[PDB]
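Asks: I am attaching a structure below and will ask some questions about it afterwards.
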Protein chains: 2
Amino acid sequence: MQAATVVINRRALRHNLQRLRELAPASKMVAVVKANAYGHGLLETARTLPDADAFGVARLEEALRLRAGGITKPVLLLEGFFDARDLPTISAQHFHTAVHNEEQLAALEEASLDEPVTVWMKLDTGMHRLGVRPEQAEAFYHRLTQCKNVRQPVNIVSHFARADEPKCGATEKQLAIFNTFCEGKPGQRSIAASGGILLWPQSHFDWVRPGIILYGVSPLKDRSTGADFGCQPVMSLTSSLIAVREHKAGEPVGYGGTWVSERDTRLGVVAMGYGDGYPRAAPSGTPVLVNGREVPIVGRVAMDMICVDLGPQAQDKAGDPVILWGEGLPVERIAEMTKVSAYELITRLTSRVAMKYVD
Amino acid sequence: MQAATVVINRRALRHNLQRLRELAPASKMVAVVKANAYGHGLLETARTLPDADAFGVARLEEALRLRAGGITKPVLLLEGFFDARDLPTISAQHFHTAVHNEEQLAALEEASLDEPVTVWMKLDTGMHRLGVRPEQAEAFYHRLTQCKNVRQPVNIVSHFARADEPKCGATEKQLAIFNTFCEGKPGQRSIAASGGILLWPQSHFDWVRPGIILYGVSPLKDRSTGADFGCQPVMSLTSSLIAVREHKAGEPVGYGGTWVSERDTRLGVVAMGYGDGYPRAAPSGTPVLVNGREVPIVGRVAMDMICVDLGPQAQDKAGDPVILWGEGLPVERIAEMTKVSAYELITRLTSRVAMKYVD
Ligand SMILES: *Cc1c(COP(=O)(O)O)cnc(C)c1O
Ligand SMILES: *Cc1c(COP(=O)(O)O)cnc(C)c1O
């Protein structure tokens with residue numbers, strides 16, 4: 001049969017990069033493809049977007065994998081490098097890096113490289129995750145402009161912690177801090193990711209870093225989907241039924257007897273579970289498409305299977321197509337129903353899912 | 001590798017199979033290695049247990065991977081085959097299969113194979129997931145004994161839905177149904193997995209199918225660990241700190257400003273997130289080991305990073321060892337703290353996580 005599979009629409013991917021250029025017309029694009037391109041495939045997603053100005057990754061491993069696959073464009077290390085002994089590779093690879101701590105800076109200062117490296121000084125403007133705090137940033141910044149090993153000018157990067165919450169003044173505060181530090185400095189400026197791109201046009205600056213919305217999924221947490229912004233969904237989590245069985249009123253289904261039927265019906269069993277990446281937290285009632293038709297999940301999601309209520313004379317058959325999320329069913333709707341973030345849903349999938357690419 | 005890594009103890013693995021043979025002394029062992037051996041690695045886990053009587057998998061694809069890697073023991077297709085055109089491979093590969101529906105049985109009836117196949121009729125004794133219902137089982141069973149394509153005798157398999165809940169009579173009822181159907185029939189009997197093995201010695205029969213407990217993790221949600229049964233934990237989810245930063249009181253951390261500090265302190269940033277498989281649901285306060293000392297997670301788990309509270313004058317530094325779970329921190333503690341099942345924690349990890357094998 002066909003069991004568990006992720007179908008990636010290359011056409012929708014292309015459409016979204018172009019659509020985002022329309023939303024941030026004066027900014028270059030850093031296609032964020034970390035974590036296996038949000039579950040869509042690191043290398044294939046990069047090869048689908050040869051138009052991207054650059055690619056962003058979390059770790060050095062991911063960037064090197066890109067070069068190994070023949071990706072040639074600039075890759076930004078969003079978290080910088082974790083070992084000073086990596087600088088020579090970074091330099092030779094032409095990898096651009098963020099610099100947020102003393103270790104990285106002192107490494108830049110003492111290293112001996114055949115070529116200087118393009119750098120983005122990570123500023124802490126409010127997220128308090130990575131980055132140099134304001135009161136340390138000027139001195140830190142000045143040391144970078146004095147590096148032989150750093151291409152000039154030093155670029156400045158930062159990230160929003162609550163851009164999806166327009167009513168709290170978090171973003172405007174980070175923007176205030178970002179703007180104060182960049183005054184009078186050359187070099188490119190970057191602080192906007194999906195949220196900043198869609199909701200804050202003041203934060204576009206020179207480079208924007210689309211991640212989730214690049215895949216046609218909304219970064220917000222209203223019921224909004226990628227189509228609210230003209231972005232098309234790229235991923236479809238699919239599978240097939242491996243059984244259609246009779247069931248009777250009063251009888252429970254799955255582990256823990258979580259769901260009990262109030263009527264004689266027919267249950268379908270899907271070749272999909274959390275061993276594939278489908279949330280074990282999915283409550284009975286969560287929507288799933290069987291032969292194009294919404295049916296509810298009944299009972300606890302197991303490691304390899306999911307049961308759905310088809311109906312007493314439902315004519316579904318072992319073999320028939322199932323869509324966990326996809327065309328007809330945005331991953332957002334599954335996020336709302338299961339209470340799991342769309343970011344995690346599309347990303348926390350296992351190596352057992354097979355990967356298809358269409359268009 | 002200094003970042004997301006799963007360290008697998010080959011020797012705790014061996015200890016657990018033998019310890020399970022001591023707990024179920026009159027039953028053969030079906031080492032369940034579905035879903036990439038519960039996150040531990042399908043092929044490596046099989047190669048570590050050349051003593052296993054058989055291996056259990058969810059899908060055909062997994063069994064073929066085992067043959068591809070050189071694994072030669074009998075492999076049991078727990079859900080059977082999804083396509084009739086698969087019987088020829090299954091026969092030739094010497095795969096044993098479950099048979100739960102009409103399609104599979106009719107396939108066996110009219111296939112033409114060079115060799116007959118060993119079969120385990122799946123009986124639905126209460127789980128209502130896969131299997132032939134009691135009232136249809138006798139006729140279905142009889143057709144399998146009349147099959148020239150099926151190696152006689154027909155074996156009988158079933159699975160418990162609530163064996164981890166000794167107080168409800170669910171297990172005794174399934175056992176009652178299982179026993180009634182098996183009366184007078186030859187062929188091996190099997191109904192027990194981890195729970196049945198540890199809590200129900202009257203369900204051991206001929207073959208037991210250890211899954212989660214084989215990896216030294218408890219099946220129950222009673223706070224018990226694998227060590228409660230003499231089983232040693234096999235997996236250690238590890239990483240490293242990529243930053244140690246100053247923080248001030250009243251300042252929030254991570255997306256959504258989820259956590260706010262009541263004191264000046266130092267925060268550590270871990271190269272671990274849900275893009276690796278770590279639960280995004282992990283609440284602030286969840287334990288992590290930094291330099292073998294427990295510190296709490298503060299703020300939201302992100303796709304690639306985790307922040308932890310180290311203390312004001314704490315001397316941990318970027319590069320230092322971090323343990324998400326393993327040696328001084330059982331995955332069962334993390335499950336309780338995050339309210340995520342240990343089954344899902346160890347299994348729903350991504351391909352971003354490196355794999356190490358020790359001993
Ligand atoms: C992952 C990440 C992004 C992308 O964010 P989205 O909300 O998914 O668009 C951009 N920049 C940095 C620093 C990141 O770590
Ligand atoms: C996966 C499974 C098992 C093993 O279960 P554990 O709870 O990890 O012990 C055994 N038998 C069947 C039918 C299964 O699907």
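A Cβ is built for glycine as well, from the same backbone N, Cα and C atoms used for every other residue.
Pasting the relevant annotations from Swiss-Prot:
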ACT_SITE  A:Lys34  active site, proton acceptor
BINDING   A:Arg129, A:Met303  substrate binding site
MUTAGEN   A:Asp164 to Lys  Reduces catalytic activity. Slightly reduces affinity for D-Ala and L-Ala
MUTAGEN   A:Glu165 to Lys  Reduces catalytic activity. Slightly reduces affinity for D-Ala and L-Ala
MUTAGEN   A:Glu165 to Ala  Slightly reduces affinity for D-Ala and L-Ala
MUTAGEN   A:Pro219 to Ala  No effect on catalytic activity. No effect on affinity for D-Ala and L-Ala
ACT_SITE  A:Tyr255  active site, proton acceptor
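Please situate the listed features within the shown structure.
Replies: The Cβ of A:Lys34 (active site, proton acceptor) lies under 8 Å from the Cβ of A:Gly56, A:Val57, A:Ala58, A:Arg59, A:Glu62, A:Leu78, A:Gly211, each of which sits 6+ residues away along the same chain.
Neighbour count (other Cβ atoms within 10 Å of the Cβ, all protein chains): 23 for A:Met303 (substrate binding site).
Sequence-distant contacts of A:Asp164 (mutagenesis position), defined as residues of its own chain at least six apart whose C-beta falls under 8 angstroms from its C-beta, comprise A:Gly195, A:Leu199, A:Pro219, A:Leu220, A:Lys221. In the three-state DSSP scheme, A:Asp164 (mutagenesis position) falls into the coil class.
Residues near A:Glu165 (mutagenesis position) in space but far in sequence (CB under 8 A, at least 6 apart, same chain), listed by position: A:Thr171.
Long-range Cβ neighbours of A:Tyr255 (active site, proton acceptor) (same chain, at least 6 residues apart, Cβ-Cβ under 8 Å): A:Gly299, A:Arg300, A:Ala302. The secondary structure of A:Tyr255 (active site, proton acceptor), as reduced to three states from DSSP, is helical.
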Asks: Translate the DSSP assignment of A:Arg129 (substrate binding site) into the three-state scheme.
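Replies: It is coil.
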Asks: Where ligand 1 binds, which of the recorded positions A:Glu165, A:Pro219, A:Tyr255, A:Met303 are close by, with Cβ under 6 Å?
Replies: A:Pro219
Asks: Restricting to the chain of A:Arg129 (substrate binding site) and a gap of 6 or more, list residues whose Cβ falls under 8 Å of its Cβ, or answer none.
Replies: A:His159, A:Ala161
Asks: According to DSSP, which kind of secondary structure is A:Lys34 (active site, proton acceptor) found in, if we only use helix, strand and coil?
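Replies: The residue in question, A:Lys34 (active site, proton acceptor), is helix (DSSP, three-state).
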